[PDB]
Number of protein chains: 4
Amino acid sequence: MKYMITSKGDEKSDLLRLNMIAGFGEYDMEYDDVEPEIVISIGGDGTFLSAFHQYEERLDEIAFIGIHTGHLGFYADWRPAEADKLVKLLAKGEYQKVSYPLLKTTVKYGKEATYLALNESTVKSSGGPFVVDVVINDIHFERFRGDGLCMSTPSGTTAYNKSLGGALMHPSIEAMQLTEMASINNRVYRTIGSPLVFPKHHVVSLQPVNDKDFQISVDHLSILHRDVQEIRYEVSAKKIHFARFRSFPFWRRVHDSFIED
Amino acid sequence: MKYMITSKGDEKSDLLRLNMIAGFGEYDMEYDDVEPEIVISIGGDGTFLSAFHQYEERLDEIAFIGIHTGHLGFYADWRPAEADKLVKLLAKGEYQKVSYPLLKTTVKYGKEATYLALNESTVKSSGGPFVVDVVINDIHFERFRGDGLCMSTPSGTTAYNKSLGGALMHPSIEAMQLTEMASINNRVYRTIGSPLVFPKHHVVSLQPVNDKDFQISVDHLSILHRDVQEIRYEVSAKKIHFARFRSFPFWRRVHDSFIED
Amino acid sequence: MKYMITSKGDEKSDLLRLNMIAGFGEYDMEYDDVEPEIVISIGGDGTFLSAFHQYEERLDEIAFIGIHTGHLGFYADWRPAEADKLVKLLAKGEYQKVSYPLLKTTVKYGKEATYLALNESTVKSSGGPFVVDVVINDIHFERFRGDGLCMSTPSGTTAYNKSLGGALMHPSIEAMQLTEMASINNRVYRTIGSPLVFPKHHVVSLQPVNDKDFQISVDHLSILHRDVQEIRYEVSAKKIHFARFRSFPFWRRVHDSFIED
Amino acid sequence: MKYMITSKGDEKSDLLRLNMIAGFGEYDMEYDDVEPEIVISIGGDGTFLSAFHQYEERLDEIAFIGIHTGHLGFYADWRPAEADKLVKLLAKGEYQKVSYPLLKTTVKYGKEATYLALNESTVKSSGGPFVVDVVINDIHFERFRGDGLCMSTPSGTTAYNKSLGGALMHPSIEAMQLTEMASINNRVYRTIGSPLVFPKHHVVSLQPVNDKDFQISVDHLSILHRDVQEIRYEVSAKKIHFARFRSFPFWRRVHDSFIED
Ligand SMILES: Cc1nc2c(N)ncnc2n1CCO
Ligand SMILES: Cc1nc2c(N)ncnc2n1CCO
Ligand SMILES: Cc1nc2c(N)ncnc2n1CCO
Ligand SMILES: Cc1nc2c(N)ncnc2n1CCO
């Protein structure tokens, strides 16, 4: 079927791309980077992240695959030596697909803007103090003061979420996790401190107290939004689909990345 | 139908119990503490915990209710002033039921012993050093050295799990969370550090490295087990059933307990 | 002697200032905000912080006093009701002085710039990834990757240092404490994680690995420095001098601010 | 002069001991394990710890040296290959001595008992809940509820203190650090959470609220004390003296143990 391949841009990732394309030339596979059904990422998890956001409007028609030319990644989790076996099983098809949950972020102004995140979305101040009221399912939960907040996907829990003390969630759990950044807790300002894991259909909204300008990141895209009235987090109805050609368990992927390999 | 009421044992909880029983006497309600369908706990979350383990072999035939004579609890979450309205709606029936996940703990010896936990199960050393190999789904994940480990239910995340840095999970998520106690991480011993959230059907097993004696707790029951070969954690197939007479959201219950009320 | 008074600028702090000045008019006290020997801060700890940096070149000739028109502060630690008793004991003199350690920050370019910090100095990235080599006493200690680093004074440990997990140090200890911000620790990048407390004459230097641009803060002053070659931290030879008119222990000040008052 | 050598008891540590003794036989050195002036520990930090407590009543007449037959230790910080160069410089004398601060622990009953700690002293419950009032310099600081408390020496900060989130202090700082174990913080029970670093002459006392029985550890000695009325912590007037034959900085020792070697 139709396929395309992105590359980190360095020498080793470009040459591995040209080899798979040539290998794909020996099968009924059409290269099409406009309406592809297979998207192969060669490089790292960041290269995978860019491939995800390049085709985030066609998520239900694509099965992603990641190849890591460097260290092992949680998304680019196949060694370059498996490329020739990869193009082989990709051309036959009949493979199985695995789906991971995504995070929807809505930004309301004085107008709206929606985004999808494969890892996490963070909110910080535009320079001054960061103060937001945290509203869970329309119930005011807390007034947060500190550096910022981070809402992570399940598979995103191994990224920025881990550095903030968040838990690692298996990606089969449809949920989202909220962690704090350098919260100030004293006699008069109190946060929950613990990370919070929210299930599907739970809406977490951040509302400004004074400053209405926040530096909002979604994966590696960080944009200063101005005159913000609300930031809404919830598990997305959309899922990212992976092509599965063998068994590489998430917990094993966690072990290899943080314990030793 | 059949019902029973447990009490913390102090004066205020005993008198509230006798009042509900007398109120129940005005309805078609038979007091039966052998095969009850309604179990009312009056006191605190600990009183609720004892009521749970008193009838853990009849979990599918019972809807639990907790009344807090002291501070608000996550299980005993109804004020004593709601007792007369409680006995009223309990007698009519037609109420809705809410189910929370439970944790199964299996202990293997040189023989087996199984337990159910409403909050958490912890493992510690019998005095010496605590060292276990952590095996997730038959894959060796890590060798843990430290004070001990804690596997928490979703609703149990607000108890001991919270004190160890674990996240707070909404109890509609069928999962279990593993946290570390004072892990030693250096050049040669490394743990994941982050809490781990496991979905249904994921089996986490602890295996001894040297000492085969561990102090194992299950909720408030702590027993020294000897000649242990394995400790297996997994989400239980059984669930605890609550009677729901109005709306008291979990996140609201979290706010009232840790932010302010 | 010579004195001056700064104010937060709001109504209550301005009027308390005019009252103390009028009270000072009944004594041999000359108002001089150019070469003062007494500097009174009325407002909050931030107002005190501005008063410190306004006269940081005359630190050895000044005894500072802070009055809090709002909540209790660690520097502005005297209630407005003590103002008339304050001006009284300040005019007589013969009071005792207390000294707190300060932090010296040196920035080297491709040129040098030095600063003094009463609370802390932080280093972060100019947008991209923050990576620095940490060199303690000319010995390379670690390569830090994460959000940033914070070096705190003893009295500054109750501010940003506390939010990052740092310890609270009694200000009679001449030392400085370094804490991490959202460090990434995996198989290939490892930080110490624990906060580090350095004594006098220990030099901690940060050196760039790739990006030479860092957003450096010193108390509430945050400046983007460009083409940076080194950042040097060490306990300053200078100390801030407080006027002591009664006993308000630091640990008591910690209790009142974080436990309850 | 007079000297003695302790050994871990395994084969490699025993043989290295007999070699140094034979090497000492070529010098004016008398083996005396009753009134030694040199105490050499061969094994690990635990072997060093036992050597410290074996001669804790003669601390001012002894210069300790540690040799690690296994991994590098913070006290046993000299490789076995340096033994022949060690016995050489030890016999000549004229070496320099380095002193580290120690922690004094006093236990009051309904009678008193005092102890010295090279690493730390911990207090925990005898099975039930651990609740103590924390009194700093006769001022009630907090009511602690949780697993227990740990007061660490400067050099002890790299041991149990590190696992609890405490900071690493350079041992030239005469101070002690208090850390919390799994504290419960909610609406009604609040602890400081942050570790606390106390200077010389600051007295930290723990007082029972209900249970008067506590499991108290001092380094590796753990004893159940009964009918306890008070536990007093303070920096000891005594110091441990090390023989210094070259330069092995503490921060370098920290790097080798936790970063990589
Ligand atoms: C892009 C990315 N996604 C990640 C993830 N889900 N878990 C761990 N690491 C990750 N990275 C590398 C930058 O943090
Ligand atoms: C018995 C109990 N269960 C709890 C829970 N699930 N969350 C918070 N607190 C709890 N308690 C009180 C003792 O910790
Ligand atoms: C200006 C300031 N200094 C502080 C300090 N040393 N400890 C706690 N709080 C402090 N504040 C208030 C802003 O954090
Ligand atoms: C006996 C000992 N003392 C230590 C110390 N001061 N720092 C790190 N590790 C240490 N050990 C080994 C057991 O934790």
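For chain A, we keep the numbers from Swiss-Prot: what you see runs 1-110, 114-264, in order.
Header entry for method reads X-ray crystallography, 2.3 Å.
Backbone N, Cα and C define each Cβ position, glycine as well.
Taken verbatim from Swiss-Prot:
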type: ACT_SITE; residues: A:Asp45; note: active site, proton acceptor
type: BINDING; residues: A:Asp45, A:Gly46, A:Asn122, A:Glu123, A:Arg148, A:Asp150, A:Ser158, A:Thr161, A:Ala162, A:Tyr163, A:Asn164, A:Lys165, A:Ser166, A:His223; note: NAD(+) binding site
type: MUTAGEN; residues: A:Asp45 to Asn; note: Only minor changes in the structure and a 10-fold decrease in the kinase activity
type: MUTAGEN; residues: A:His223 to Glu; note: Twice less active than the wild-type. Its activity toward DTA is increased 2-fold
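Unmodelled segment: 3 residues between A:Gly110 and A:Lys114, spanning 6 Å (Cα to Cα, whole number).
Looking only at other Cβ atoms within 10 Å, the busiest spot among the binding-site residues A:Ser158, A:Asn164, A:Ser166 turns out to be A:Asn164. Take the Cα of A:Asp45 (mutagenesis position) and measure to each of the binding-site residues A:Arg148, A:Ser158, A:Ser166: the nearest one is A:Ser158. Local packing around the Cβ, expressed as the count of other Cβ atoms within 10 angstroms, is greatest for A:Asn122 among the recorded positions A:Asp45, A:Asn122, A:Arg148, A:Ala162, A:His223. The two recorded residues A:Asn164 (NAD(+) binding site) and A:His223 (mutagenesis position) have their Cα atoms spaced 14 Å from each other.
The record assigns A:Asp45, A:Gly46, A:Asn122, A:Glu123, A:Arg148, A:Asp150, A:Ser158, A:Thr161, A:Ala162, A:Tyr163, A:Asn164, A:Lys165, A:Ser166, A:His223 to the NAD(+) binding site, and the maximum Cα to Cα distance across that set is 32 Å. Chain C lies within reach of A:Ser166, taking the recorded positions A:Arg148, A:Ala162, A:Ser166, A:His223 and requiring a CB-CB distance under 8 A.
Within the set of binding-site residues A:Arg148, A:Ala162, A:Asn164, A:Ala162 have a CB atom less than 6 Å from some atom of ligand 1.
Secondary structure at A:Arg148 (NAD(+) binding site), as computed by DSSP, is strand. Among the binding-site residues A:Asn122, A:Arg148, A:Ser158, A:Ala162, A:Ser166, the ones whose Cα sits within 10 Å of the Cα of A:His223 (mutagenesis position) are A:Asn122.
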